[PDB]
Every structure is written in structure tokens, then in C-alpha cells.
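One structure is given below, encoded as C-alpha cells.
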Amino acid sequence: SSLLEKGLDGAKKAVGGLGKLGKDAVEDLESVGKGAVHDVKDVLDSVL
């Protein structure tokens, strides 16, 4: 369910990097349910 800009889940991660020190919490537990395998796997592939 993504209706608007704030309907995206990565919105709490990508566009708020400088503020992403404490707000990161839902991301942690939702990443597991959404397949934590893909999260770590994709980061190890798409390295910044």
C-alpha cells in the first residue's frame, strides 16, 4: 500500500539519512518480515 510519497517504506531510510540516528526502529523489525535475507544480500551486492 503506497498511496503517496510517505506511502513508501524506504522513505524512512533514504531521504532521511542525517536524521536516521534513532528513528530507525520499524525498519529493523519490518526488514526481517520482508525477508532480512534480501536486505543484507542486496547491500552486499549494491555497495556504496
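The numbers used for chain A are those of Swiss-Prot, and the residues that appear cover 63-110, in sequence.
Quick check of the header: solution NMR.
Every residue, even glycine, has its Cβ placed from backbone N, Cα and C.
Going by Swiss-Prot, these are the annotated features:
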- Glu67, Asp71, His100, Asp104: Zn(2+) 1 binding site (BINDING)
- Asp86, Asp90: Zn(2+) 2 binding site (BINDING)
- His100 to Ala: Loss of anion channel activity (MUTAGEN)
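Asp90 (Zn(2+) 2 binding site) falls within a helical segment according to DSSP. Here the CA atom of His100 (mutagenesis position) lies 18 Å from the CA atom of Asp86 (Zn(2+) 2 binding site). In the three-state DSSP reading, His100 (mutagenesis position) counts as helix. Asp104 (Zn(2+) 1 binding site) sits 15 Å from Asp90 (Zn(2+) 2 binding site), counting Cα to Cα.
Taken residue by residue with DSSP, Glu67 (Zn(2+) 1 binding site) is part of a helix.
Cα of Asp90 (Zn(2+) 2 binding site) to Cα of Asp71 (Zn(2+) 1 binding site): a distance of 12 Å. Each residue contributes its Cα atom, and for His100 (mutagenesis position) and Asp71 (Zn(2+) 1 binding site) these two points are 15 Å apart.
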